Structures are given as structure tokens and as C-alpha cells.
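Undergrad: Please see the structure below; I have some questions.
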Amino acid sequence: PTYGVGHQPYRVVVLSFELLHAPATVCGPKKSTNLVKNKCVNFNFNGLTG
Amino acid sequence: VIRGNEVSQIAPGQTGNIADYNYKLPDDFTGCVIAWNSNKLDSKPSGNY
Amino acid sequence: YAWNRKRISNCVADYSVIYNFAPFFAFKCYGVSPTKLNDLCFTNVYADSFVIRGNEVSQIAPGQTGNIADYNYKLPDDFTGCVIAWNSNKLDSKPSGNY
Ligand SMILES: *[C@@H]1O[C@H](CO)[C@@H](O)[C@H](O)[C@H]1NC(C)=O
């Protein structure tokens, strides 16, 4: 504890994501909306918008 | 757990001791690196070994 | 105002041992990368050592104005090299005040 501020211990957590190529297993808390077809809509399919 | 001099070594495209011999990140890495001080938990007056 | 300059030449400069000498966070360089200082090599190395306060560490940079950068210590616009700064409370501070 008597060392300098650059010699202090540091706890590191590295969250390594990987982008969606497989079916998504971990996803954030967003409420799903019922599907409608044959209409000009905004879609949000597993994070990708359009 | 590392020291404060090597927190900058946890990054893509870096060399040194941690990034060369202990823990190497890829150049196309995506994600977040979270670090905070732990002097109250990982330090002793006799020395942490 | 009377900063010391030390000329370093004719020796083998290992920059990885600097991290053991002083407890600084970052080896902040401007024209060169801090991790590539062992492969490439130079003609002369100068070390300028002085003491300032924490509001004025950001003034030691190419292209700043203020008090240190305008009157005390000015860096050139085409400056290549590294600036190392660390806290010195336990050795360079007194209860009565440093003069
Ligand atoms: C600085 O030099 C003194 C005297 O040689 C020595 O006792 C001390 O351990 C040195 N400090 C470091 C960090 O090398």
C-alpha cells in the first residue's frame, strides 16, 4: 500500500463479444412486437434495423 | 489482476510483457475492457505474493 | 524556470526499464509510439526534468498557450518525443509549504 499510484493493483474484466452469425442466445431486455407482413414497416430482427 | 503500468497494454495491437507473454488481445477485437483500482483488497503491508 | 537538461548519447537505451523507476501511468509520446522505442534508434536524447502543478501538466504539449508554455517552458510545433509525469505528494510536499 505504500507504493505509487502507478504501482497499485488493478482488477480487469474484459467482456469479449462476438457479432451475430449463429442464432442469438444472449440479448438485451427489449419487448418483442407481433409480426405483420405485406406492409411498409420498420423491422428490428435480432438487433439489425431497416 | 495486473498493475497500473500495464492497464494500457490491455488493448489491440500492443506489445510489452502482459500483451506479449501473458494475455494477448486480437487486432480485430470487439468488446469493452473494464479496470478499477483494488488497493483495499489486493495489498498487504507484508506484501502480496 | 531553471529546468535541467541532460544529454544522453553513445549508449544502449532500453526504454522498458523506465517503468520500474517511477510510478507513472502513461508514457505519453507524440511523434513515436512508446512500444516501438527499442527497435528504431536516434542520434541524441535529451531529458528535461522539472516540477509543476496538476493544472499545468496539460500545458507541456506542442501548441499550447498559458503560463508555463508561454513564459517558462515552450515545446516546438514539430516536437517528437515523450512526456512522463507522475504525482509527487509523498516527497515534494510539506505542511508548511514548498518555496
Ligand atoms: C533511488 O536511488 C536510491 C539511492 O541509490 C535507492 O536507495 C533507491 O532504491 C532508488 N529507487 C529506485 C526506485 O530505484
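Chain A is numbered as in Swiss-Prot; the shown residues are, in order, 499-548.
Determined by electron microscopy, 3.1 Å, according to the entry header.
Every residue gets a Cβ built from N, Cα and C, even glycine.
According to Swiss-Prot, the protein has these features:
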MUTAGEN   A:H519 to P  Increased resistance to human covalescent sera neutralization
VARIANT   A:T547 to K  In strain: Omicron/BA.1
Undergrad: If you count Cβ atoms within 10 Å of the Cβ of A:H519 (mutagenesis position), leaving out that atom itself, what do you get?
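TA: By my count, 6.
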Undergrad: How big is the gap, in Å, between the Cα of A:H519 (mutagenesis position) and that of A:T547 (variant position), rounded to a whole number?
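TA: If we compare the Cα positions of A:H519 (mutagenesis position) and A:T547 (variant position), the gap is 16 Å.
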Undergrad: Near the Cβ of A:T547 (variant position), how many other Cβ atoms are there if near means within 10 Å?
TA: 7
Undergrad: Is A:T547 (variant position) helix, strand or coil when read with DSSP?
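TA: DSSP assigns A:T547 (variant position) to strand.
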